[PDB]
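Below is one structure; the comments refer to it alone.
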Amino acid sequence: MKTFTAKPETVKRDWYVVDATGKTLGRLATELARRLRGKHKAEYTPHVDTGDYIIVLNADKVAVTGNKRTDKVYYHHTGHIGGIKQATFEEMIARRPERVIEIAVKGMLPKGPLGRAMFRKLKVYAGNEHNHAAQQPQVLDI
Amino acid sequence: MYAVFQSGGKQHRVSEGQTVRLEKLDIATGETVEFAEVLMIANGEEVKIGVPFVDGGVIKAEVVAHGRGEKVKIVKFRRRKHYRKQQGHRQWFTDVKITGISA
Amino acid sequence: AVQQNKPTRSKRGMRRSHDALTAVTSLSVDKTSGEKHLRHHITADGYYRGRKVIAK
Amino acid sequence: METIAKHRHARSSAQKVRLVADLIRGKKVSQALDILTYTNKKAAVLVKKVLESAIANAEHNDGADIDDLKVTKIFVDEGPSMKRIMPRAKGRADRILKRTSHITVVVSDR
Amino acid sequence: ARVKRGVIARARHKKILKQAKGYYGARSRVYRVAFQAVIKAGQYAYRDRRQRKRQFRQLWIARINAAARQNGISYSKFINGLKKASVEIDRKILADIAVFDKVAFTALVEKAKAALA
Amino acid sequence: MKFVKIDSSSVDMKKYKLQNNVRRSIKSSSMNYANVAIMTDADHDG
RNA sequence: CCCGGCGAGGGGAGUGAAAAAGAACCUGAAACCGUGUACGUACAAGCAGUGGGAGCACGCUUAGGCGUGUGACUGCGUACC
RNA sequence: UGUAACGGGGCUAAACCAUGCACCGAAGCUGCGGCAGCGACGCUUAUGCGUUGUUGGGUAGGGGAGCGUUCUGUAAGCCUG
C-alpha cells in the first residue's frame with residue numbers, strides 16, 4: 001500500500017510545561033527538541049511539524065556542571081569589519097537568560113523553514129508565571 | 001478483520017473484499033488461491049503467533065489480472081569517460097481480490 | 001562591463017515593474033462649457049474657469 | 001460584441017507601445033480616449049486612431065451600441081525589424097534595428 | 001546518393017523536450033541543454049530507487065520506537081524479544097498498526113517482555 | 001504590378017558584412033599595436 | 001461602404017473550393033516575443049533536479065476510484081565535452 | 001577578515017579503560033519476480049527443454065547482434081481527394 005502520512009489539518013497538537021530549576025542544560029533541551037520534532041509520537045512525518053506546544057519557566061534557575069558557568073562562551077558576529085562579540089554564561093543570565101534555552105534548542109533542531117516553525121512552538125520565561133493559561137498547560141515534568 | 005501474509009517474500013496487510021497488486025504468479029486468470037503464510041490476524045479481538053502461520057490460519061483470494069507494470073527508464077552515465085547507456089523495464093504484477101477470512 | 005552570463009526574461013520582467021506608467025485618473029468639467037480639461041490648464045477652446053480669453 | 005481593429009507595420013517598439021496598453025484593459029471606451037488624449041507619448045496618438053476606427057468599424061458593420069461598450073482584448077506582437085547601419089569609430093559598422101509592432105484591439109459590450 | 005536530414009532530428013529533439021516538460025527556463029526549451037538535464041535526471045532515479053527503501057525503513061523505525069516507549073519499552077529490546085519469540089513480521093506492516101490500531105500493538109508488546117523475561 | 005516599394009536592408013547588410021570583415025581582418029594589430037605599448041608593460045617577460 | 005491625413009494600415013461587402021490562397025501572396029516547425037486561464041510564490045540561501053509528499057483546481061467516471069496541471073514542506077545531490 | 005585545532009549543539013559523562021547483550025546501518029548476502037551470455041547432461045537433436053551451476057562495473061581497445069533516412073528492382077502491384 002501507501003504508508004500513512006500526517007496532514008496539517010488532521011494534526012492534533014497539545015500544550016506542556018516544564019520548570020527548569022535544578023535541571024542540566026544539555027540533557028534538558030534534547031527532550032525539548034524531541035517533543036517539538038514529533039519523534040515521541042506514532043504518526044511522525046518528517047516534513048510535517050507534529051510537535052506539541054511547550055512552555056518553559058524559571059530559566060534563570062537552570063544549572064550546569066563544572067566551571068562552564070564562568071567558562072562556556074557565546075559568540076555572535078555583526079556583519080561589520082570583522083567585529084566579534086562574546087558573552088559568558090554568567091552574563092547572559094544576568095541580562096538575556098531566555099536566550100540560553102532559546103539558543104541550545106536551535107542547534108539541536110533542523111535548519112530551514114520547519115526548524116524555524118517548531119521553534120515558534122516554544123515559549124520561555126525567567127519567571128514562574130505565564131499568561132497562556134487559556135490554552136491550558138496539561139502538566140509535564142522530566 | 002485485517003490480517004497479514006507473505007506472497008513475493010514481502011508482507012501485505014489486507015481486509016476482506018479489496019484489491020491488491022502483488023508479484024507475478026503462475027495461475028489461471030480467475031480461478032482462486034490460498035495462503036498458509038498468514039503471520040497475524042486481527043478483529044475486535046486479537047489473534048497472533050509465537051510461531052509463523054498461526055495454527056489453522058488461512059486466507060483465500062481470487063485472481064483477476066496478470067498485467068504488466070508501468071514503464072521505467074534506466075540510465076548509466078559517466079561524465080567525461082565516453083560511456084552512457086539506456087535500458088527500459090516493465091514489471092509483471094498480479095491483481096487479486098479477497099474472498100474471505102478464517103482463523 | 002562584460003556580463004559574465006545572460007540574465008533571464010523573468011529578471012528583466014522585474015526590472016521593468018516600476019517602469020510602468022501611472023494614469024492621471026482625474027479630470028475636470030468646465031464651469032460653463034462642460035468640457036473636459038486638466039486642472040489648472042485651459043480647455044481646447046480656451047475657456048478657463050468659465051472665462052473666455054484666447055478666442056482663436 | 002466583436003468588430004476588432006488592427007494596425008500593422010507601425011514604426012515603434014512594442015515595448016514602448018506596450019506601456020499604453022496596460023493603462024486600458026477591461027475599461028470603458030470613452031474613458032480611454034479621454035485617457036489617451038491627455039496622455040503624452042508618440043504611441044497614444046497612434047493607438048488611439050485605431051481604437052477610433054474599431055468603433056466606427058462597428059456601427060456601420062454591426063449593431064453599434066457605443067454607450068455600453070468595453071475594451072476586452074488588446075495586445076501587441078512585434079513585426080519585422082528593418083536592418084540599417086550606424087557606423088562607429090575605427091571603421092567598424094553596427095547593425096541597428098528599426099523595430100515594428102503590430103497592434104490588435106478587441107472592443108465589446110462584454 | 002545524397003541525404004537530407006531536416007526531419008528525424010526534430011523527432012529526437014521533440015521527444016527529449018517532452019521529457020523536459022516542466023523544468024525551469026532554458027532547460028525545458030533548448031535541446032543543447034535539456035539533453036544533459038534528462039540524462040542527469042535518470043541517474044537520480046537509478047540512485048533514488050535504491051535509497052527510498054532506506055528512507056522508509058528509517059521512517060518505519062521512528063514510528064515504532066515512539067509507540068514502544070509510549071508502551072514503556074525501547075525499539076531495540078522490543079524486536080529482540082520477538083526474534084526470541086519467533087515472529088517474522090516485517091517493520092512495514094508493524095508501523096502501519098501503530099498509526100491505526102493501537103490495541104494489537106499494545107497487546108503485542110507484552111509478548112516480547114513475556115518471552116524476553 | 002503591386003509590389004511593396006523596394007527593401008534595401010540587404011544593402012546595409014552587405015555593407016555591414018563587408019565593412020566588418022574588412023577592418024576586423026586587415027586592421028590587424030591596431031588594437032594590439034596600440035596595445036603594443038601596453039604589450040611592452042603588461043607582458044612581464046620576467 | 002466605413003475608419004482613416006481626398007495616407008498607411010484596417011474592417012465590412014464580394015469573388016473564389018478554399019482569403020486557415022490577399023501579393024510580404026503552397027505548406028508555415030524552433031529558438032524569440034505577447035494576450036488569455038488553473039495552481040504556486042514576498043522569513044525565504046546554493047547546477048534548480050530526483051524520491052517522497054499535502055493542499056488546490058480540473059476531466060473522467062463511476063458512485064469508488066482513475067487520470068491530467070500545479071506544487072507548499074522534506075532526504076539526497078557542486079553541469080557537458 | 002570572524003566563534004574556528006570535537007561537524008555543530010552541547011556533553012562531567014553523551015569522555016577514556018575493561019566486560020558483555022542487543023540494535024542500527026551498502027547497490028554486500030539472502031527472499032520473490034524478470035532478461036541475457038556460457039557448459040554438461042538425455043532426450044532433443046540449428047531443439048523444447050529438464051535442468052545444474054555460474055557469470056553479467058568498465059576507459060583505450062577487440063569481437064558479436066542490431067534500429068532507423070534516401071535511392072533502385074520486386075511494383076502499369078498496394079493505400080490514398
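Cβ from N, Cα, C; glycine included.
Looking at Swiss-Prot, the entry for natural variant D:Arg8 to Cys says: In strain: SK1048; decreases translational rate, tRNA binding and subunit association at 44 degrees Celsius; does not alter 23S rRNA or uL4 interactions; not erythromycin resistant. Secondary structure at D:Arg8 (variant position), taken from DSSP and collapsed to helix, strand or coil, is coil.
Residues annotated as L-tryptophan binding site in Swiss-Prot: D:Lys90. D:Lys90 (L-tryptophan binding site) is surrounded by 11 other CB atoms, counting those within 10 A of its CB over all protein chains shown.
Of all the Cβ atoms in the protein chains shown, 14 others lie within 10 Å of the Cβ of D:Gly91 (mutagenesis position). Annotation note: D:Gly91 (mutagenesis position) sits in a helical segment as assigned by DSSP. According to Swiss-Prot, the mutagenesis experiment D:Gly91 to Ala, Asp or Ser carries this note: Abolishes translation elongation arrest of SecM.
Packing around D:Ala93 (mutagenesis position) is summarised by its Cβ count: 18 other Cβ atoms lie within 10 angstroms of its Cβ, all protein chains included. Among the mutagenesis results in Swiss-Prot, D:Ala93 to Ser, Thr or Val has the note: Abolishes translation elongation arrest of SecM. The residue drawn here is the original one.
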Rounded to a whole angstrom, what is the C-alpha distance between D:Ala93 (mutagenesis position) and D:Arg8 (variant position)?
30
D:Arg8 (variant position) to D:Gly91 (mutagenesis position): how many Å between their Cα atoms?
36
Looking only at Cβ atoms, how many others are within 10 Å of the one on D:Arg8 (variant position)?
12
